[PDB]
Amino acid sequence: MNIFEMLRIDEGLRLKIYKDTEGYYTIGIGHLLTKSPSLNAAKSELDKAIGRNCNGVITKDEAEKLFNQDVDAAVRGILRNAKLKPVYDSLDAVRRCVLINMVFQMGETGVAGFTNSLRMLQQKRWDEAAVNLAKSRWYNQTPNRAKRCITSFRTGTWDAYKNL
């Protein structure tokens, strides 16, 4: 299992603009287009991102391209963030995947906000961190995904996704 397959399980693939769990305009593999309520705003963003007139629809190839960019950008973001980098650096391969997943879903700033949890992960207090992370809007809003991530930080294995 790798970060790409893991994200693909959590996000799914959609080749037409769609609304995410929060109601925002998205395409492909969880690529947020705009937080704007306008489908038009969304189509514009889309064409700008792809480099063609897409008319709200992309190909598999285009989706996978956006995906490669977003994962790359999530990683680089962690590495540049002063709160995130040290945690990432302290973690094993599986757990690092979990932080990338979180970053991809909620942005650098958002994960950087989980101060107590980050500290616990740094200290390798697995179970305590699992309990802390569950006390969040994140967990109450997308519980199955948050539990997968949380289980992964907990055990340091891919079991939660070996199901799926």
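The header says X-ray crystallography, 1.9 Å.
Placed from the backbone N, Cα and C atoms, the Cβ positions cover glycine too.
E11 to Q appears in Swiss-Prot as a mutagenesis experiment; the accompanying note says: Complete loss of activity. What Swiss-Prot says about the mutagenesis result for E11 to N is this: Loss of 84% of enzymatic activity. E11 to A, F, H, M or N appears in Swiss-Prot as a mutagenesis experiment; the accompanying note says: Complete loss of enzymatic activity. According to Swiss-Prot, the feature active site, proton donor/acceptor maps to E11, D20, an assignment based on experimental evidence. In Swiss-Prot, a published mutagenesis experiment is listed as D20 to C, annotated Nearly no effet on specific enzymatic activity. One mutagenesis experiment catalogued in Swiss-Prot, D20 to A, N, S or T, is accompanied by this note: Complete loss of enzymatic activity. Here the residue is the original one, while Swiss-Prot reports the published mutagenesis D20 to E or Q with the comment Loss of 99% of enzymatic activity. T26 to H appears in Swiss-Prot as a mutagenesis experiment; the accompanying note says: Facilitates transglycosylation more effectively than hydrolysis; covalently bound substrate. Annotation of the published mutagenesis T26 to E in Swiss-Prot: Complete loss of activity at neutral pH; covalently bound substrate; the original residue is retained in the structure shown. Quoted from Swiss-Prot, the note on mutagenesis experiment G30 to F is: Almost complete loss of enzymatic activity. The enzyme is destabilized by 1.5 kcal/mol. Annotated substrate binding site per Swiss-Prot: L32, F104, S117, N132, in sequence order. In Swiss-Prot, a published mutagenesis experiment is listed as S117 to F, annotated 10-fold decrease in enzymatic activity. Listed in Swiss-Prot is the mutagenesis experiment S117 to V, annotated as follows: 50-fold decrease in enzymatic activity. Quoted from Swiss-Prot, the note on the mutagenesis of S117 to I is: 500-fold decrease in enzymatic activity. Here the residue is the original one, while Swiss-Prot reports the published mutagenesis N132 to M or F with the comment 2-fold decrease in enzymatic activity. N132 to I appears in Swiss-Prot as a published mutagenesis result, with the remark: 5-fold decrease in enzymatic activity.
Overlay of Swiss-Prot feature records on the structure.
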{"residue": "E11", "record": "mutagenesis position", "Cβ contacts under 8 Å, 6 or more apart": "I29, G30"}
{"residue": "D20", "record": "mutagenesis position", "Cβ contacts under 8 Å, 6 or more apart": "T26, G30, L32"}
{"residue": "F104", "record": "substrate binding site", "Cβ contacts under 8 Å, 6 or more apart": "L7, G30, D70, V71, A74"}
{"residue": "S117", "record": "mutagenesis position", "Cβ contacts under 8 Å, 6 or more apart": "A129, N132, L133"}
Cβ neighbour count (10 Å, all chains) around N132 (mutagenesis position) is 19
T26 (mutagenesis position) has its Cβ surrounded, within 10 angstroms, by a count of other Cβ atoms equal to 21
Expressed in angstrom and rounded to a whole number, the substrate site built from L32, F104, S117, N132 spans a maximum Cα-Cα distance of 27
Simplified to three states, DSSP reports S117 (mutagenesis position) as helix
Judged by other C-beta atoms within 10 Å of its C-beta, the most isolated of the recorded positions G30, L32 is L32
